[PDB]
Amino acid sequence: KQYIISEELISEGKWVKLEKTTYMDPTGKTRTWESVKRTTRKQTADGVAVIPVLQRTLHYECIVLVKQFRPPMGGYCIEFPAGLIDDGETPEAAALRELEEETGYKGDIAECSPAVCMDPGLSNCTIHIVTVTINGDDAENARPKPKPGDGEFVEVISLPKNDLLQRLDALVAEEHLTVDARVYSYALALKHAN
Amino acid sequence: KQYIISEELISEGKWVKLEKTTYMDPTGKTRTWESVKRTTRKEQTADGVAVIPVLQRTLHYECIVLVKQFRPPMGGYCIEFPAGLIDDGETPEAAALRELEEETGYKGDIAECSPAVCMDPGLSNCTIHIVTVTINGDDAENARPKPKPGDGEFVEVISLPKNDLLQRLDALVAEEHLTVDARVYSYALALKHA
Ligand SMILES: FC(F)c1nnc2c(C(F)(F)F)cccn12
Ligand SMILES: FC(F)c1nnc2c(C(F)(F)F)cccn12
Ligand SMILES: [Cl-]
Ligand SMILES: [Mg+2]
Ligand SMILES: [Mg+2]
Ligand SMILES: [Mg+2]
Ligand SMILES: [Mg+2]
């Protein structure tokens, strides 16, 4: 019933552009929308996000998260490890690479989502969500070495999976951080499964 | 130790703008970023709300109520939590109950309300509250519920059992061209991982 008629460039930066989208509404009326896209997609999706489950014997299972300054937010955010997929990179390879660069952890693919939308009211941005387990008892994960890219500055925050939502609420309360919506959504469903 | 130095407008639409963000990196060095923001954010604690609507009915499994809409930015149909922008002077809780009734017909009861969480913090300043609402599907109000879609709003309601959410989403994606929202996928993944 609905579809794109045309896109008009409003403004293109190096990494992001603003388009004016003309589309057919399901009554047969023509309508316009202001749409954000990345200029970087070549790719099943723009990015991967990694759900990293740190498994250590005789410890609570943890979810490994990252804290970073986010210039669009003007502040620090708590997020799943994540990055853009390199041209010709698989989502799985991107996941293990981003997880190792951001956390220094070496993990195993458990499962990989299809492309899922980040904010479909505003952007065409998509990611693969990639569930990875980390054998925290293996020697390679003893002293995990975070290898940042140029300009990346990442703090690792491991939180017990069984209390994730309460732990995130605490950090926000004490640390004035913004929690990522996908991290918060995961933490909610862990509580709601009960 | 990182902070914003300046925000230079690049391009302002009616609904979205692109900014050149200048910030201090943690080595004491000036860098820039391309940042997306909405033009619509006034005194709201966030741009929007997304609703996690748990439909509860005697001798039924709990359903998660989802909506399917054409999203011009994506050029296609997306499956999302009911969601909308917070009106000037509207509370996140009132926005969530209003958007839930407008998009699905269902009259919910507030359960919980997140702090402001970031939609895509590497790209935008966009934030939502994630509001968990229970719907009493035994109430006569919620019997044959009628969406009240706004102007140029066309929403289909999809209620899926919480206990099978991820496989039910996977089956919808296998049967037509559509994108699942990243927050819905993150929530369905955590239900499986619990
Ligand atoms: F920011 C973009 F998402 C965007 N572009 N158009 C809109 C509208 C409009 F009513 F104009 F269609 C409402 C809300 C957001 N919009
Ligand atoms: F698209 C915007 F999110 C955006 N602005 N700058 C960047 C960079 C840069 F390396 F330049 F810093 C990398 C990735 C995305 N960026
Ligand atoms: Cl798992
Ligand atoms: Mg990253
Ligand atoms: Mg990285
Ligand atoms: Mg909406
Ligand atoms: Mg609406």
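Chain B uses Swiss-Prot numbers throughout; the residues present, in order, are 14-207.
According to its header, the structure was obtained by X-ray crystallography, 1.7 Å.
Backbone N, Cα and C atoms are what each Cβ position is placed from, and that goes for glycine too.
If you look up Swiss-Prot, you'll see B:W28, B:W46, B:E47, B:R51, B:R84, B:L98, B:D133 marked as substrate binding site, on the strength of experimental evidence. DSSP classifies B:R84 (mutagenesis position) as strand under the three-state reduction.
For the recorded site, B:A96 (Mg(2+) 1 binding site), the DSSP three-state label reads strand. Spatially close to B:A96 (Mg(2+) 1 binding site) yet at least six residues away along the chain are B:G61, B:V62, B:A63, B:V64, B:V80, B:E112, B:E116, B:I141, judged by Cβ distances under 8 angstroms. The Mg(2+) 1 binding site feature in Swiss-Prot is assigned to B:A96, B:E116.
According to its DSSP assignment, B:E112 (mutagenesis position) is helical. Residues or ranges marked as Mg(2+) 2 binding site by Swiss-Prot on the basis of experimental evidence: B:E112.
According to Swiss-Prot, the domain 'Nudix hydrolase' annotation covers B:57-197, on the basis of sequence analysis.
DSSP gives B:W28 (mutagenesis position) a coil state; it is part of no helix or strand. Over all protein chains present, the Cβ of B:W28 (mutagenesis position) has 15 other Cβ atoms lying within 10 Å. Here Swiss-Prot describes B:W28 to A as a published mutagenesis experiment; the accompanying note says: Reduces affinity for substrate about 8-fold. Strongly reduced catalytic activity and strongly reduced affinity for substrate; when associated with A-46.
Around the Cβ of B:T45 (mutagenesis position), a 10 Å sphere holds 14 further Cβ atoms from the protein chains shown. Here Swiss-Prot notes a mutagenesis experiment, B:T45 to A, with the remark: Impaired phosphorylation; generates ATP in the presence of diphosphate.
Per Swiss-Prot, mutagenesis B:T45 to D is noted as: Phosphomimetic mutant; unable to generate ATP in the presence of diphosphate.
Of all Cβ atoms in the shown protein chains, 21 besides its own fall within 10 Å of the Cβ of B:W46 (mutagenesis position). Listed in Swiss-Prot is the mutagenesis experiment B:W46 to A, annotated as follows: Reduces affinity for substrate about 6-fold. Strongly reduced catalytic activity and strongly reduced affinity for substrate; when associated with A-28.
Note on B:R51 (mutagenesis position): other Cβ atoms within 10 Å of its Cβ, all shown chains, come to 19. Under the DSSP three-state reduction, B:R51 (mutagenesis position) is assigned to strand. According to Swiss-Prot, the mutagenesis experiment B:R51 to Q carries the annotation: Reduces affinity for substrate about 15-fold and reduces catalytic rate about 17-fold.
Experimental mutagenesis is annotated in Swiss-Prot for B:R84 to Q, with the remark: Reduces affinity for substrate about 5-fold and reduces catalytic rate 67-fold.
Among the mutagenesis results in Swiss-Prot, B:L98 to A has the note: Reduces affinity for substrate about 6-fold. The residue drawn here is the original one.
Experimental mutagenesis is annotated in Swiss-Prot for B:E112 to Q, with the remark: Catalytic inactive mutant for both ADP-sugar pyrophosphatase and nuclear ATP-synthesis activities. Reduces catalytic rate 6300-fold.
In Swiss-Prot, the entry for mutagenesis B:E116 to Q states: Reduces catalytic rate 2000-fold. The structure shown retains the original residue.
Every protein chain shown contributes to the tally, and the Cβ of B:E166 (mutagenesis position) ends up with 13 other Cβ atoms within 10 Å. Quoted from Swiss-Prot, the note on the mutagenesis of B:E166 to Q is: Reduces catalytic rate 120-fold.
Counting other CB atoms no more than 10 Å from each candidate's CB, the recorded positions B:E47, B:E116 peak at B:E116. Recorded residues B:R51 (mutagenesis position) and B:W28 (mutagenesis position) have their alpha carbons 6 Å apart, per Cα-Cα distance. Checking the recorded positions B:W28, B:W46, B:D133 against ligand 7, not one has its Cβ under 6 Å from it.
Ligand 6 lies under 6 Å from the Cβ of the following recorded positions, listed in sequence order from B:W28, B:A96, B:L98: B:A96.
Each residue of the domain 'Nudix hydrolase' (B:57-197) gets a DSSP state, and the totals for helix, strand and coil are 36 helix, 54 strand, 51 coil.
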